[PDB]
Amino acid sequence: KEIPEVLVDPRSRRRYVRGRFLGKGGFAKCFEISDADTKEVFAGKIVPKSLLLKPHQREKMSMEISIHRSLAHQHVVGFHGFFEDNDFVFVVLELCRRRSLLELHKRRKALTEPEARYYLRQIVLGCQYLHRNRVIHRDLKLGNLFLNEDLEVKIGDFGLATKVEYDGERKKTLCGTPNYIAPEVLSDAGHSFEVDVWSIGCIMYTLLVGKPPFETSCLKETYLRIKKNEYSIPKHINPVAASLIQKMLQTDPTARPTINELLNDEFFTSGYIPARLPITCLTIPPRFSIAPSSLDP
Amino acid sequence: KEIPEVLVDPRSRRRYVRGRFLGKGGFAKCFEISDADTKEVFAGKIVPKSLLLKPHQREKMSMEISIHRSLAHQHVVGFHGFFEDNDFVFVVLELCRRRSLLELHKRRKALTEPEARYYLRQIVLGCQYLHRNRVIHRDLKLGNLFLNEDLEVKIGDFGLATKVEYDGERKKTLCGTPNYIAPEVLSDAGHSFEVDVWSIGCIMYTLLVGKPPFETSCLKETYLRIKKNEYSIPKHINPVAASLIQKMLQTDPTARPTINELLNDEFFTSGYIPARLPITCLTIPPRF
Ligand SMILES: CCN1C(=O)C(/C=N/c2ccnc(N(C)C3CCN(C)CC3)c2)=[SH]C/1=C(/C#N)C(=O)NCC(F)(F)F
Ligand SMILES: CCN1C(=O)C(/C=N/c2ccnc(N(C)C3CCN(C)CC3)c2)=[SH]C/1=C(/C#N)C(=O)NCC(F)(F)F
Ligand SMILES: [Cl-]
């Protein structure tokens, strides 16, 4: 079933011209799209209804839209609306012209500590906004941490996200497999907000070390390592960073920092955070003083 | 830890007394040092191994030394040897007692055309030697164009330099951000020898105009201007100089002069090149 060259909203009468193909994942494909009248450019997520027949997939797509449309934050992908033809669901999102932390990681490998700190602070602020609105994302990974023109982080892909109905509620059901499986998800013990802190721990490790903490060549060994909390931080990682990784990557979810305590860690409060990163940082390491000072042009 | 007052080579048994502090950049500090027996004076580059733990920094330091120690040219900083303690790497270099073209530019701003020509010829001869030995410097800037007692140019800081392994190899990986970002570096398209001609174009512009070609108050606008080749040569620049700048500052690396063609431009062949510059030219415009 071919995807229309022009997307028409049956209700609001708005129409979009399908531009550049941006990427695909699971049931979904994503394109650059532009309004006819305003000429404003967005990201168009496009899902065939042929893949939404299995009732677990209908509820997945439904839940993503329900959660995402309720969110508005500087560090969360803007949600502009959704509509549907007889063959497709169309979701209009904020375009992020600098791809994702996944492409950055593939190109650069290990970032400098100030770059890691710059991105992680924004990831933490976004997740703090989610948790305050009782949303667990449950699938934070480099691939759904998008970058706009100015290299601001935008959290997207709410496909596994869930709303906590009361503070204290633990969930078991997932409609898919998260990239970073927290130990309480692997063990099916019930999970809450702490799974997001686990994934941010995995992300922090990956950005600073240049490889994932647990991932091996085979899933059996990966999952045994997560179960037994078997990972190693290289000697070259600065003690304060190493310390914060150890706090987040603990088997006991209750021993992990809350998202509010994460933001207040010595890593963030006492580490150099650049106000901006130059665009060259997508491809080449920037240069920083041993201890930078705001008392210098 | 603290830096030793005397530097001892464990192998060659040579020993150096740490003199005046000359300057620092990134992980490195530089001092004036003197031999015990000859009393010959050198520049001592001194890097803590504490900063070389990250394996990308170890290989950076390693590659700089590997490339630099293979070079010997009158317009390249002399490399006299290296050794290491348990806490430090020590590199013994040719001393350049008159700092760099950066300090000259800050004091003088726009140079006279014959001064610009004098420095650029030496920069081009140095780079011609590098390219012939399959070395791309990739970070030529006023700050690593050092001046000796006689204001002869010495190219140093091979920290971003790479050796071309085979004919038509294009490079992508840089272990740092060059001062002058060539458009093929910004776009991550792959680069070779032509990035050095781009940087020499930017240097020529800066020396003659007194400001950099692309640099603005915000890096976003600077990088958009490099991408779109947006720069302006003031009317007061002599046409032959203006023409040579335009040849070097082209988006297409293949459209730029090679380092060998650079030397043969009318700018060099038909312009007055002083045999030497008097020491006053560090602070006041000379008479010609
Ligand atoms: C947040 C909205 N969003 C974007 O803004 C995206 C933009 N990605 C970019 C940005 C700039 N360039 C590229 N390219 C790959 C270019 C292709 C042409 N080429 C010559 C240069 C690169 C891709 S992807 C996206 C998604 C979302 N949500 C999303 O991919 N979601 C997962 C899915 F699709 F599986 F559902
Ligand atoms: C080529 C060898 N070499 C020198 O010969 C250098 C000599 N610089 C001079 C000559 C004469 N006077 C002065 N000063 C006036 C001083 C400036 C500062 N200030 C506080 C005291 C005095 C500094 S610096 C150098 C370097 C090299 N290589 C180098 O700076 N490399 C980059 C680095 F270090 F960051 F790694
Ligand atoms: Cl992992």
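By the numbers in Swiss-Prot, the shown part of chain A spans 38-334.
Using N, Cα and C of the backbone, Cβ positions are placed for all residues, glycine too.
As annotated by Swiss-Prot, active site, proton acceptor applies to A:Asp176, with the evidence given as experimental evidence. For A:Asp176 (mutagenesis position), the same-chain residues that are 6 or more apart in sequence and have a Cβ closer than 8 Å to its Cβ are A:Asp194, A:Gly196, A:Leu197, A:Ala198, A:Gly213, A:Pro215, A:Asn216, A:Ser236.
Cβ neighbour count for A:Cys67 (mutagenesis position): 19 (other Cβ atoms within 10 Å of its Cβ, all protein chains included). Under the heading ATP binding site, Swiss-Prot lists A:59-67, A:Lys82, A:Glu131, A:178-181, A:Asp194.
The mutagenesis experiment A:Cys67 to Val is recorded by Swiss-Prot, whose note states: In analog-sensitive mutant; enlarged catalytic pocket to accommodate purine analogs; when associated with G-130.
Secondary structure at A:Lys82 (mutagenesis position), taken from DSSP and collapsed to helix, strand or coil, is strand. Quoted from Swiss-Prot, the note on the mutagenesis of A:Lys82 to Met is: Loss of kinase activity. No effect on S-phase progression.
In Swiss-Prot, the entry for mutagenesis A:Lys82 to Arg states: Loss of kinase activity. No effect on RIOK2-binding. The structure shown retains the original residue. All protein chains shown were included, and the count of other CB atoms within 10 Å of the CB of A:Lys82 (mutagenesis position) stands at 26.
According to Swiss-Prot, the mutagenesis experiment A:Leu130 to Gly carries the annotation: In analog-sensitive mutant; enlarged catalytic pocket to accommodate purine analogs; when associated with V-67. Cβ contacts within 10 Å of A:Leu130 (mutagenesis position), excluding its own Cβ and spanning all protein chains shown: 21.
For the mutagenesis of A:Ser137 to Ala, Swiss-Prot gives this note: No change in activity. Increases activity and restores recovery after DNA damage checkpoint; when associated with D-210. The structure shown keeps the original residue. A:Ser137 (mutagenesis position) falls within a strand when secondary structure is assigned with DSSP.
On its own chain, A:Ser137 (mutagenesis position) has A:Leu179, A:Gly180, A:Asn181, A:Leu182, A:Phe183, A:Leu184 as residues at least 6 apart in sequence with a Cβ closer than 8 Å to its own Cβ. For A:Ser137 to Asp, Swiss-Prot lists a mutagenesis experiment annotated as follows: Increases activity. Results in a block in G1/S.
For the mutagenesis experiment A:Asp176 to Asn, the note given by Swiss-Prot reads: Abolishes kinase activity. The DSSP secondary structure for A:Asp176 (mutagenesis position) is coil.
Quoted from Swiss-Prot for the published mutagenesis A:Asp194 to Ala: Does not interfere with FRY-binding. All chains included, 22 other C-beta atoms sit within 10 angstroms of the C-beta of A:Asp194 (mutagenesis position).
Where Swiss-Prot documents A:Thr210 to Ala as a mutagenesis experiment, the accompanying text is: Abolishes activity. Abolishes checkpoint recovery. If you take the C-beta of A:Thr210 (mutagenesis position) and look for same-chain residues 6 or more apart in sequence within under 8 angstroms, you find none.
The secondary structure of A:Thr210 (mutagenesis position), as reduced to three states from DSSP, is coil rather than helix or strand. According to Swiss-Prot, the mutagenesis experiment A:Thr210 to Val carries the following note: Reduced catalytic activity, but no effect on affinity for ATP.
Within the set of recorded positions A:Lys61, A:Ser137, A:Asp176, A:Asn181, A:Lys61 have a CB atom less than 6 Å from some atom of ligand 1. Cβ neighbour count for A:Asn181 (ATP binding site) (all protein chains, 10 Å cutoff from its Cβ): 21. In this structure, A:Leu59 (ATP binding site) is part of a beta strand by DSSP.
With respect to their backbone Cα atoms, A:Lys61 (ATP binding site) and A:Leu130 (mutagenesis position) stand 15 Å from each other. Comparing the Cα of A:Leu130 (mutagenesis position) with the Cα of every entry in A:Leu59, A:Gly63, A:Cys67, these being the recorded positions, the smallest distance points to A:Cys67. Put simply, A:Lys82 (mutagenesis position) is 11 Å from A:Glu131 (ATP binding site) when counted between their Cα atoms.
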